[PDB]
Amino acid sequence: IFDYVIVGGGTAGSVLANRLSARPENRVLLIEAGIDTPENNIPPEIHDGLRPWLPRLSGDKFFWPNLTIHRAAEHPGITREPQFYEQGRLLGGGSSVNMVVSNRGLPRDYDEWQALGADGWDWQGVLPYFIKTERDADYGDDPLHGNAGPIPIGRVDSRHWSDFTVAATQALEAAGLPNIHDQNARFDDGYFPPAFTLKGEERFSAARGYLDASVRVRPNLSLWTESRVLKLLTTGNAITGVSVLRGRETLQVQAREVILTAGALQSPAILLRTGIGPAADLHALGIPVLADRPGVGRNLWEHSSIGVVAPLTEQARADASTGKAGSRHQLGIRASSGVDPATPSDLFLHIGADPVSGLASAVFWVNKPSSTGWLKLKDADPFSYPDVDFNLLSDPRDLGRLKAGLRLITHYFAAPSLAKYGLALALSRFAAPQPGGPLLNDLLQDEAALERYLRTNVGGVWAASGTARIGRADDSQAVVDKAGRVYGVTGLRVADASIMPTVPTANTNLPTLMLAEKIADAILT
Ligand SMILES: Cc1cc2nc3c(=O)[nH]c(=O)nc-3n(C[C@H](O)[C@H](O)[C@H](O)COP(=O)(O)OP(=O)(O)OC[C@H]3O[C@@H](n4cnc5c(N)ncnc54)[C@H](O)[C@@H]3O)c2cc1C
């Protein structure tokens, strides 16, 4: 019988399988639905870290195919449609298909988690785990940083910036923003070279860092790939195993503990199908109630995104080609919309230029939003995806933040070092930079068209989180305790981005690594 069965070998599941199997006495099985990515056969679309958008251009090969979501909140006069939402289906999960940035957020995010009932998940409580995961090439010997962890984190050198980047930084300085250098240990507003994870030009997923060739030969560690968990097995109020599809065979596997790391959209669907969820929703589908947990699938967080693109004028194109560090990430911007003063540093922006597509871009997102959504089962079948409603821009502050970021963009591009390029900025969906949207200067004058455009075209940043949140022992909307244990049953934990009480002011991979390290420590102690 396995001591731990870990469902989903993504970012979190990779950490948990490594840390829990480090004790020889723990017999650990990690199950992952997608392909393996062993060192001798990492697919090339995955392996190319300098082109980390590559997986998104190979259609659904590396993702949960036809996983569709509703994005923006329903609103009068707009007909929304289901949208494909990319989630990794392969060892390493999101870390195998992501944009390779590695950032922590801000102390306030985690102090918030503790204020909302996650005891010991304040900044002081999470920092050691941010330190444990990382090996920072630039600042690793400094306080607040790690120099020994499995996940490399580095930045491009300022001196290697393209003339286009330099020009954008001058525009930001004219707007009063300074270079803060280290977004992971300096927490006021400003711009910086983004921290990212790469091994030279190679992607370096959680699978490569936590499931390395030595880990894989641990005799107490079993790894099943192309293996899909269908259902949790139960005995009374204990979870006691899983049922697994491996090819055309179904297998039962006993476990002392099952840890769900199936991703923020799919972990809570497993919980619902197991009968852990809002009792009225479960009755509605004839699913026996094991525990009435009204928080399951609620509290769905995301980062709300939009793009701006312009054709590259000759000067801009030339300026864009002078960088000395290839197509790595060059520039990120942390800023305050001022919409709700209770939430500083609520915007993340990037300005860059791509000679290949021939476009300059200013993409950004609401990095600390106010809206949340939810997901529910469509039906009881184990193969169905959940019905997901991100409900973006349901809180009007988020709409105000989108408009403010667009005005910021206008301001930066009005500064001399950017205005000299003569770029004609137009709107675009965030993840599809392309022609077709209106001019930014024209749209901003038309309040009703602006709002309609934003509610129609708002996107996410793959930051799905919060659907099985940590919370206090007496809180009926909490799903798991401070160690990931699912309230109402035994033998079951959740330990992926589902457990975040709120989305951080951060892309979610590094906070996921951190939370997985913290949960693993809690289990082990
Ligand atoms: C396209 C994309 C770009 C991104 N860009 C970045 C970025 O640059 N930086 C950043 O910090 N974050 C970014 N993110 C987000 C970040 O990578 C995710 O938040 C993180 O991977 C979440 O980790 P996780 O363990 O919760 O889920 P995942 O890594 O998604 O892992 C869940 C795993 O569970 C498996 N699984 C699910 N159901 C079953 C089942 N029934 N049986 C067996 N296995 C199952 C999956 O196949 C998957 O491998 C991006 C994500 C995407 C998708």
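Chain A is numbered as in Swiss-Prot; shown residues: 5-529, in order.
Determination method: X-ray crystallography, 1.6 Å.
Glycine too: its Cβ is placed from the backbone N, Cα and C atoms.
Secondary structure from DSSP puts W68 (FAD binding site) in coil. In the structure as shown, the Cβ atom of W68 (FAD binding site) sits within 10 Å of 19 other Cβ atoms. Taken from Swiss-Prot, the feature FAD binding site applies to 15-16, 36-37, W68, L94, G98, 102-105, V233, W466, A501, 512-513, supported by a large-scale study or a structure entry.
According to Swiss-Prot, the experimentally introduced change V101 to H is described as follows: Abolishes activity. Mapped onto three states, the DSSP output places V101 (mutagenesis position) in helix.
Counting only residues at least six positions away in the same chain, the Cβ atoms of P56, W57, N511 sit under 8 Å from the Cβ of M103 (mutagenesis position). What Swiss-Prot says about the mutagenesis result for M103 to A is this: 16-fold reduction in catalytic efficiency on vanillyl alcohol.
Secondary structure from DSSP puts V367 (mutagenesis position) in a beta strand. As a published mutagenesis entry, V367 to K appears in Swiss-Prot alongside the note: 1.6-fold reduction in catalytic efficiency on vanillyl alcohol. Shows significantly improved activity on the aldehyde 5-formyl-2-furancarboxylate, which results in a better 5-hydroxymethylfurfural to 2,5-furandicarboxylate conversion.
Taking Cβ-Cβ distances under 8 Å and a sequence separation of 6 or more, the neighbours of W369 (mutagenesis position) in its chain are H307, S308, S309, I310, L351, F352, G409, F434, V465. Record note (Swiss-Prot), mutagenesis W369 to A: 7.5-fold reduction in catalytic efficiency on vanillyl alcohol. The unchanged residue is displayed.
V465 (mutagenesis position) falls within neither a helix nor a strand when secondary structure is assigned with DSSP, and so counts as coil. Among the mutagenesis entries in Swiss-Prot is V465 to A, noted as: 18-fold reduction in catalytic efficiency on vanillyl alcohol.
Of all the Cβ atoms in the protein chains shown, 23 others lie within 10 Å of the Cβ of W466 (mutagenesis position). Under mutagenesis, Swiss-Prot gives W466 to A with this note: 39-fold reduction in catalytic efficiency on vanillyl alcohol. In contrast to wild-type, is active on secondary alcohols, such as (S)-1-phenylethanol, and is strictly enantionselective as this mutant has no activity on (R)-1-phenylethanol. Shows increased activity on the aldehyde 5-formyl-2-furancarboxylate.
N511 to A appears in Swiss-Prot as a mutagenesis experiment; the accompanying note says: 53-fold reduction in catalytic efficiency on vanillyl alcohol. DSSP assigns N511 (mutagenesis position) to coil in the three-state reduction, outside any helix or strand.
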Open item on the list: For ligand 1, list the recorded positions among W68, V367, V465, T512 whose CB atom is within a distance below 6 Å of it, in sequence order.
Closed with: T512
Task: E36 (FAD binding site) CB neighbourhood, other CB atoms within 10 A - done: 32
- [ ] For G98 (FAD binding site), just count the other CB atoms lying within 10 A of its CB, please.
- [x] 26
Open item on the list: For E36 (FAD binding site), which of the three DSSP-derived states applies: helix, strand, or coil?
Closed with: coil
TODO: Pick the one among the recorded positions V101, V105, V367 whose Cβ has the fewest other Cβ atoms within 10 Å in this structure.
DONE: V105
Task: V465 (mutagenesis position), number of other Cβ atoms within 10 Å - done: 21
TODO: Select the most exposed residue of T15, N511, where exposure means the fewest other Cβ atoms within 10 Å, treating these as the recorded positions.
DONE: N511
Task: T15, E36, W68, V105 filtered to the binding-site residues whose C-alpha is within 10 Å of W466 (mutagenesis position) - done: none
